[PDB]
Amino acid sequence: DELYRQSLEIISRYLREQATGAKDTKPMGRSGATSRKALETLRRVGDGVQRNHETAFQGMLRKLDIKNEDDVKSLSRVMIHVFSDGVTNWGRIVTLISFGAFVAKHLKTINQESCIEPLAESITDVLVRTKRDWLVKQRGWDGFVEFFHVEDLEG
Ligand SMILES: CC[C@@H]1CC/C=C/[C@H](O)[C@@H]2CC[C@H]2CN2C[C@@]3(CCCc4cc(Cl)ccc43)COc3ccc(cc32)C(=O)NS1(=O)=O
């Protein structure tokens, strides 16, 4: 399942980067060039999303009250409720992943880094297992990269 594998790698790397502040230097798996560009795009766009929605993100994090592995496990149900049961577009997919990064950073602050990879797996499961049809139709991660591509300015 290439789409799942690729999704997991991109989402897992971004959440880990966000939490630890360091880039993972290991090579990507299959489709490395696209996964690299997708991660680069997520960085650029996701970092802005977390700031543009700072108040809402903080509000939701407080409401969720995440303390441990049990709370983190409970998040899949909330993601299905809020993300899956709605219109699909790349903006909403970015909010899904960007809030995940926000949560991962919170997990590092409370010294619960071990829950970050499980969280990335949960997000990937929700995204891929509930929106595969849309993802395929939108050209998957190549489409994500194409959608957010910005041309260089003249001069
Ligand atoms: C119209 C702009 C929308 C962005 C602004 C939305 C803000 C919301 O008030 C909440 C702040 C976080 C947003 C809710 N979720 C996050 C979500 C549900 C809560 C648990 C959770 C846990 C993880 Cl680890 C990851 C995500 C979540 C589900 O993901 C999404 C996805 C899309 C939106 C909101 C959430 C959304 O409304 N996006 S928007 O339309 O771009």
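Throughout, chain A uses Swiss-Prot numbering, with the displayed residues spanning 172-326 in order.
Header lists the method as X-ray crystallography, 1.6 Å.
Backbone N, Cα and C define each Cβ position, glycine as well.
Listed in Swiss-Prot as a mutagenesis experiment, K194 to R is described as follows: Reduced ubiquitination. DSSP assigns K194 (mutagenesis position) to coil in the three-state reduction, placing it in neither a helix nor a strand. Sequence-distant neighbours of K194 (mutagenesis position): residues of the same chain at least 6 apart with a C-beta under 8 Å from its C-beta are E188.
Here the residue is the original one, while Swiss-Prot reports the published mutagenesis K197 to R with the comment Reduced ubiquitination.
A helical conformation is recorded for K208 (mutagenesis position) in the three-state DSSP classification. In Swiss-Prot, the entry for mutagenesis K208 to R states: No effect on ubiquitination. The structure shown retains the original residue.
Cβ neighbour count for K234 (mutagenesis position) (all protein chains, 10 Å cutoff from its Cβ): 8. Under its mutagenesis entries, Swiss-Prot includes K234 to R with the note: No effect on ubiquitination.
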Neighbour tally for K208 (mutagenesis position), based on other Cβ positions within 10 Å of its Cβ: 18
